[PDB]
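See below for the structure under consideration.
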Amino acid sequence: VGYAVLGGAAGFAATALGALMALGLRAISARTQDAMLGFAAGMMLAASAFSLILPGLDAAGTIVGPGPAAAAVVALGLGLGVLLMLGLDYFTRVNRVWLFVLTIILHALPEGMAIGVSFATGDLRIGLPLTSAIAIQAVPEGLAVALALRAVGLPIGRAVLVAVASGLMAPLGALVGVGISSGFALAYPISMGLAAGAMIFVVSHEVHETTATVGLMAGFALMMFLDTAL
């Protein structure tokens, strides 16, 4: 649980840094924003593929067996996660700003949850790549969040403040992750699949298409590297 708390803290720190760069930038081009959001989306997609689905398939493979029951566990967890983020996306001037904040929070939930779930078995080979990747994507997402809050009408100070506070969803999401992943033996792969599907829904809601494609591939590739090296 401690390593997951440190991971969520790294998420909030990265989001805070990216948010603080907006104090100096104030505004950015559409190509830069699309490239950053595509980069983060690719990092999150490949993070769902290689850092959540597959390690959960291995864990359920050692808990249940090599048969299709493990893939059934992970897959059902994934469907439950997609259904969860779908329900959250359905059931939910200054009001528009609040809606933007809510969208940011629901975006940042499955990533903290991904950290906490990934640090359930204590394996650094599972948690470290996903956590580091979530910080690396969290910097441009903090920047884009602050700049987007400034473009809608908030001063750059208020926007950076709301962005830094939006980074607090990663630690809370991590506590939820270790909460749902440490109940029983099957809770770990089910939670891996759940976080994977939740993040796939979020990035599906987050995906000048050429530039965004350059970022998407650029950090899908980055991400495969992080999973291979760590």
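Just so it is clear, chain A uses Swiss-Prot numbers, and the residues here are 56-147, 163-277, 286-308, in order.
Per the header: X-ray crystallography, 3.5 Å.
From the backbone N, Cα and C atoms, a Cβ is placed for every residue, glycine too.
Secondary structure at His275 (Cd(2+) 3 binding site), as computed by DSSP, is helix. Residues annotated as Cd(2+) 3 binding site in Swiss-Prot, with experimental evidence given as evidence: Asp144, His275.
Per Swiss-Prot, Zn(2+) 3 binding site is recorded for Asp144, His275. Taking the Cβ of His275 (Cd(2+) 3 binding site) as centre and 10 Å as the limit, one finds 14 other Cβ atoms among all the protein chains shown.
Taken from Swiss-Prot, the feature Zn(2+) 2 binding site covers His177, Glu276, and the record attributes it to experimental evidence. The number of other CB atoms found within 10 A of the CB of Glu276 (mutagenesis position), across every protein chain shown, is 16.
Taken residue by residue with DSSP, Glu181 (Zn(2+) 1 binding site) is part of a helix. Counting every protein chain shown, 33 other Cβ atoms lie within 10 Å of the Cβ of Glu181 (Zn(2+) 1 binding site). Per Swiss-Prot, the feature Zn(2+) 1 binding site maps to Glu181, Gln207, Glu211.
The note that Swiss-Prot attaches to the published mutagenesis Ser106 to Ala is: Is more tolerant to high Zn(2+) or Cd(2+) concentrations due to a decreased metal uptake ability. For the recorded site, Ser106 (mutagenesis position), the DSSP three-state label reads helix.
Long-range neighbours of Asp144 (mutagenesis position) (same chain, six or more residues apart, CB within less than 8 Å of its CB): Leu176, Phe271, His275. In the three-state DSSP reading, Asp144 (mutagenesis position) counts as helix. Record note (Swiss-Prot), mutagenesis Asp144 to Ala: Is more tolerant to high Zn(2+) or Cd(2+) concentrations due to a decreased metal uptake ability. The unchanged residue is displayed.
As a published mutagenesis entry, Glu276 to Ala appears in Swiss-Prot alongside the note: Is more tolerant to high Zn(2+) or Cd(2+) concentrations due to a decreased metal uptake ability.
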Whole-Å Cα distance, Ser106 (mutagenesis position) to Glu211 (Zn(2+) 1 binding site), is 20
Within 10 Å, the Cβ with the most other Cβ atoms among the recorded positions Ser106, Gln207 is that of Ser106
Across 8 unbuilt residues, the C-alpha atoms of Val277 and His286 lie a whole number of Å apart, namely 12
